[PDB]
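Visitor: Starting off with a structure, shown below.
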Amino acid sequence: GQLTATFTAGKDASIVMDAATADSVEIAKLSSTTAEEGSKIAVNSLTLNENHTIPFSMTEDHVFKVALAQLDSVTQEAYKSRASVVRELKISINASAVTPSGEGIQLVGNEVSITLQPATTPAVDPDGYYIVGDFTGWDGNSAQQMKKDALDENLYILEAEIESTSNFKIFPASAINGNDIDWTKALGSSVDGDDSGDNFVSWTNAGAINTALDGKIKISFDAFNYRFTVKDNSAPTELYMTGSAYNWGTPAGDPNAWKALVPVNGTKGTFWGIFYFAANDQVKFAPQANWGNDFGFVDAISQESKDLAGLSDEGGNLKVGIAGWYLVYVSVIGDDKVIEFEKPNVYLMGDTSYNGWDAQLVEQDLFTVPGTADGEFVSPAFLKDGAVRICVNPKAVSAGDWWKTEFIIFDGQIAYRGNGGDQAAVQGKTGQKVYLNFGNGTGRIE
Ligand SMILES: OC[C@H]1O[C@@H]2O[C@H]3[C@H](O)[C@@H](O)[C@@H](O[C@H]4[C@H](O)[C@@H](O)[C@@H](O[C@H]5[C@H](O)[C@@H](O)[C@@H](O[C@H]6[C@H](O)[C@@H](O)[C@@H](O[C@H]7[C@H](O)[C@@H](O)[C@@H](O[C@H]8[C@H](O)[C@@H](O)[C@@H](O[C@H]([C@H]2O)[C@@H]1O)O[C@@H]8CO)O[C@@H]7CO)O[C@@H]6CO)O[C@@H]5CO)O[C@@H]4CO)O[C@@H]3CO
Ligand SMILES: OC[C@H]1O[C@H](O[C@H]2[C@H](O)[C@@H](O)[C@@H](O[C@H]3[C@H](O)[C@@H](O)[C@@H](O[C@H]4[C@H](O)[C@@H](O)[C@@H](O)O[C@@H]4CO)O[C@@H]3CO)O[C@@H]2CO)[C@H](O)[C@@H](O)[C@@H]1O
Ligand code: NA
């Protein structure tokens, strides 16, 4: 008994905001229906790209109108971007026919498409961007320059540490001449004192953005999408893992219940360890050897990791599915967490290794991996007398920075470099090799 409707794209199908003259646009039209003559049309929902609504009106001829400014707003939200790029909008109208008794009968109709291009954004300032706010002092001399990210050239960053929350604005370099700031040239938020921490940048009578946080923060500015975030930039200085295999952390402080990870050198909130996991072991991590601000399964885990180790979520615990030795890599800055499981590749480096310093992190310099939960990684026998160096190298760390995660043996213990400088040299002789028990924390050269 089912009714159909046919919609078509309205006459304003290709909107260029720079050029747009009207304050309302026609975006769609009901062209025909199999509903009887005399029926009224009611609109149960009008959505854009599936989950966005917008105020709308419908004319006597069943043309659907919206305010251009709100269509433009909704388009920029949908795409999280003010970029001046042609954006597709898919319009879904769910309508009903209404009889003289008031009964609504559902129309099954199609979707239609239009596009809209947001207005031209400011030019990128060749000399970059500055932050000025309560925390700096509102003047040219106090303005702090944002760092242009090496990987993404649209992205500018400032890390700061502040005593209380702060209002601030972003200025292009050309707005600032000596101590003088041209206030008319601010970039900021739509609302003065916006405390969302994550919103659009405005270039038109911009208000001040509020940090919403204090302490260590990071202010990010995307000068292509024109968006900003302000994020908690503090990080744990230590990190510990407990587990089903460790009595779930009882008692507190016990090196028996809590395993320290090793800080990555000079690298905020990032840690690593080499650990044995059985199948179905569950673990969680904490910033001390005890429960509190602990975490387990999180969202930023590689598909790689998940495949390599068979990882899954088990009531918020992290569950390891495939037994084995793994290099565990963990990063925590403010709220953002990353956990990676990787091959436990330990490498001989330097003078006692293959072609010396000249081939680094190569297959020959790889330590054999034990099958047991208490065996020993063993290096390739030394090719020469020289100083022994040993490392891992996580994906996230460049090969040049192998020394950020290096260690050695002193007095039959594994001594991690961690955040410290070069370790005291330890000599080996030709045909010797290293033995590591990561379960014990002990080792030998022999
Ligand atoms: O919650 C704490 C305070 O909140 C409010 O203070 C904020 C703002 O909300 C925030 O935007 C930002 O302010 C920045 C501006 O963003 C930045 O652009 C720059 O401001 C310059 C203006 O842009 C220029 O237009 C020019 O301003 C003129 C202004 O147009 C004139 O009207 C005149 O401003 C007078 C006011 O008229 C007076 O009423 C008086 O305002 C006092 C209030 O009386 C106080 O209650 C208090 O209010 C604060 C909120 O405004 C809260 O404490 O302080 C204001 C003054 O800040 O005095 C002002 C100034 O004498 O003269 C202005 C020129 O002097 O030039 C200004 C640059 O001076 O800098 C602003 C910061 O200084 O940050 C704040 C503070 O966190
Ligand atoms: O035999 C006892 C139980 O064994 C298993 O429970 C484990 C959990 O699976 C582990 O996750 C862990 O629980 C921690 C928890 O992870 C940690 O957050 C903290 O819990 C806080 C919680 O964050 C807070 O919101 C509030 O509710 O207080 C909680 C503390 O009570 O501490 C937990 C440990 O106390 O360890 C337990 C074992 O103790 C198994 O899943 C259970 O069904 C079983 O009963
Ligand atoms: Na080598």
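Using Swiss-Prot numbers, chain A covers 40-485, in order.
If you check the header, you will see the structure was determined by X-ray crystallography, 2.0 Å.
Placement of Cβ uses the backbone N, Cα and C atoms for every residue, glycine included.
Among the features that Swiss-Prot reports, D-glucose binding site is placed at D173, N206, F207, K208, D231. For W177 to A, Swiss-Prot lists a mutagenesis experiment annotated as follows: Abolished binding to starch; when associated with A-208; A-222; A-231; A-287; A-323; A-356; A-396; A-442 and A-456. According to Swiss-Prot, the experimentally introduced change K208 to A is described as follows: Abolished binding to starch; when associated with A-177; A-222; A-231; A-287; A-323; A-356; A-396; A-442 and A-456. Quoted from Swiss-Prot, the note on mutagenesis experiment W222 to A is: Abolished binding to starch; when associated with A-177; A-208; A-231; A-287; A-323; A-356; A-396; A-442 and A-456. Quoted from Swiss-Prot, the note on the mutagenesis of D231 to A is: Abolished binding to starch; when associated with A-177; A-208; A-222; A-287; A-323; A-356; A-396; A-442 and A-456. For the mutagenesis experiment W287 to A, the note given by Swiss-Prot reads: Abolished binding to starch; when associated with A-177; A-208; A-222; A-231; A-323; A-356; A-396; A-442 and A-456. Looking at Swiss-Prot, you'll find the mutagenesis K323 to A noted as follows: Abolished binding to starch; when associated with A-177; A-208; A-222; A-231; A-287; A-356; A-396; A-442 and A-456. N356 to A appears in Swiss-Prot as a mutagenesis experiment; the accompanying note says: Abolished binding to starch; when associated with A-177; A-208; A-222; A-231; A-287; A-323; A-396; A-442 and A-456. Among the mutagenesis experiments that Swiss-Prot reports, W396 to A is described with the note: Abolished binding to starch; when associated with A-177; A-208; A-222; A-231; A-287; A-323; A-356; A-442 and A-456. Quoting Swiss-Prot on the mutagenesis of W442 to A: Abolished binding to starch; when associated with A-177; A-208; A-222; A-231; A-287; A-323; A-356; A-396; and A-456. The mutagenesis experiment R456 to A is recorded by Swiss-Prot, whose note states: Abolished binding to starch; when associated with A-287; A-323; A-356; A-396 and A-442.
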Visitor: Filtering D173, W287, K323, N356, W396, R456 (recorded positions) by proximity to ligand 2: which pass a Cβ cutoff of under 6 Å to any of its atoms?
Guide: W287, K323, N356
Visitor: Among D173, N206, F207, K208, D231, recorded D-glucose binders, what is the largest CA to CA distance in Å?
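Guide: With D173, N206, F207, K208, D231 as the binding residues for D-glucose, the largest Cα distance is 14 Å.
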Visitor: Same chain only, sequence gap of 6 or more: which residues have a CB within under 8 Å of the CB of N356 (mutagenesis position)?
Guide: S283, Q321, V322, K323, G335, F336
Visitor: Long-range neighbours only, meaning 6 or more apart in sequence with Cβ under 8 Å: which ones does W222 (mutagenesis position) have?
Guide: none
Visitor: I need the CA-to-CA distance for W287 (mutagenesis position) versus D173 (D-glucose binding site), whole Å please.
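Guide: About 46 Å separate the Cα atoms of these two residues.
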Visitor: Within 8 Å of the Cβ centroid of the D-glucose site residues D173, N206, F207, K208, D231, which other residues of the same chain have their Cβ?
Guide: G172, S205, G227, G232, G246, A247, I248, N249
Visitor: Looking only at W177, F207, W287, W396, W442, which of these recorded positions has the biggest number of Cβ atoms within 10 Å around its Cβ?
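Guide: It comes out as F207.
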Visitor: Which recorded positions from the set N206, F207, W222, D231, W287 come near ligand 1, judged by a Cβ under 6 Å from any of its atoms?
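Guide: The recorded positions passing the 6 Å Cβ test are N206, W222, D231.
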Visitor: Neighbour count, 10 Å Cβ-Cβ cut-off, for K323 (mutagenesis position): what number do you get?
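Guide: By my count, 20.
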Visitor: What subset of the mutagenesis positions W177, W396, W442, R456 lies within 10 angstroms of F207 (D-glucose binding site), using C-alpha positions?
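Guide: If one measures from the Cα of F207 (D-glucose binding site), the mutagenesis positions that come within 10 Å are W177.
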Visitor: Quick one: pull the CA-CA distance for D173 (D-glucose binding site) versus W442 (mutagenesis position), whole Å only.
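Guide: That comes out at 40 Å between the alpha carbons.
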Visitor: Of all the mutagenesis positions given, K208, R456, which residue's CB has the most CB neighbours within 10 A?
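Guide: When each Cβ's neighbours within 10 Å are tallied, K208 tops the list.
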Visitor: Using C-alpha atoms only, work out the spacing between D231 (mutagenesis position) and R456 (mutagenesis position) and round it to an integer in Å.
Guide: 48
Visitor: Neighbour count first, Cβ atoms within 10 Å, every protein chain included; then name which of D173, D231 tops the list of recorded positions.
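Guide: Counting every other Cβ within 10 Å of each candidate, the maximum falls on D173.
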